[PDB]
Amino acid sequence: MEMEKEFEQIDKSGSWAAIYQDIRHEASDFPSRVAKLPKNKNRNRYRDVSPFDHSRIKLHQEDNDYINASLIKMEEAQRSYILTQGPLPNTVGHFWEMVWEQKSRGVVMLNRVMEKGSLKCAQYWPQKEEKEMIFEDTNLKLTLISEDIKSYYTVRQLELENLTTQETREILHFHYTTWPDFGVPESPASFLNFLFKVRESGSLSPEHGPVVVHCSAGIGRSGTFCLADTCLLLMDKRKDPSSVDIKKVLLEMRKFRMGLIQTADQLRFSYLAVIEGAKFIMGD
Ligand SMILES: O=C1NCN(c2ccccc2)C12CCNCC2
């Protein structure tokens, strides 16, 4: 059955809130003891969003190895993602330390720095070529190389330098700039165009470390991005694309980070994105 037929019954039955609540009830509960240590209170944006101990990313330092970030490892799809919060004023140096240590090629940003009149994450990359950023706590330098501004997203070329070894790497910044301040996009067309641009860059490919993906909390929009990507990859691999169960993929991803998909509207949008994206994957 085309995932869309099923989509239609849930709309007519008006059962989005119902299914969403079922996911919330069946989701994994694992300890997050490191996130809750008193020394880490200013490293968390939200008191109720923490990485599990078993899947957290560790910083390579003896002082304090903690960052609010999780490794999502999808065994059948052969994809890995790091999902993290938007960086705070005192964790911008930790953020770039993680990108360096994990060998990531790409950063995917799904929020604006200001939304709803409030700050949703630090200004953590340079806005002008000639004004580079230095992170003294982690010994990194970050330079803006080029910027390509389009109607629905911006792509930036960044140079990250490990000041300790003088090694450099090219990082690509994929910034989706048009998610609305309230609700979800009316059409998934621009979100799917954006996902295909990240894939075309090589950022999601096994020759690199995992992509780093964030929004403000790193669970809602960030969850929608990895759920859509993995479901479309599984539809490309399986003899029967109709066997891909989006609810079962989401519960597998929730073994690695709590709270992925924050609302019934984000769940419906994820279904729409996968249904509309499949009309490319299956030969069009
Ligand atoms: O009864 C249900 N429980 C959940 N869900 C569902 C979700 C993902 C894959 C298959 C089925 C439905 C059945 C179809 N429409 C109503 C809600």
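According to its header, this structure was worked out by X-ray crystallography, 1.7 Å.
Keep in mind that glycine also has a Cβ here, set from the backbone N, Cα and C atoms.
Quick look at what Swiss-Prot lists:
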- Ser50 to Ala or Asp: No phosphorylation (MUTAGEN)
- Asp181 to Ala: Substrate-trapping mutant (MUTAGEN)
- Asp181, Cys215, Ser216, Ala217, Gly218, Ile219, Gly220, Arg221, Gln262: substrate binding site (BINDING)
- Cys215 to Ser: Catalytically inactive mutant; abolishes sulfhydration (MUTAGEN)
- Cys215: active site, phosphocysteine intermediate (ACT_SITE)
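Residues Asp181, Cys215, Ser216, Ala217, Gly218, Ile219, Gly220, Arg221, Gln262 are recorded as binding substrate; their most distant pair of Cα atoms lies 16 Å apart. It is 15 Å from the Cα atom of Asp181 (mutagenesis position) to that of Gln262 (substrate binding site). Of the binding-site residues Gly218, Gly220, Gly218 has the largest number of other Cβ atoms within 10 Å of its own Cβ. Taking the Cβ of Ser216 (substrate binding site) as centre and 10 Å as the limit, one finds 21 other Cβ atoms among all the protein chains shown.
Least crowded of the recorded positions (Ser50, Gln262), judged by neighbouring Cβ atoms within 10 Å of its own Cβ: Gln262.
Rounded to a whole number, the C-alpha distance linking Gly220 (substrate binding site) with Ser50 (mutagenesis position) is 14 angstrom.
Within 10 Å of the Cβ of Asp181 (mutagenesis position) there are 9 other Cβ atoms, across all protein chains.
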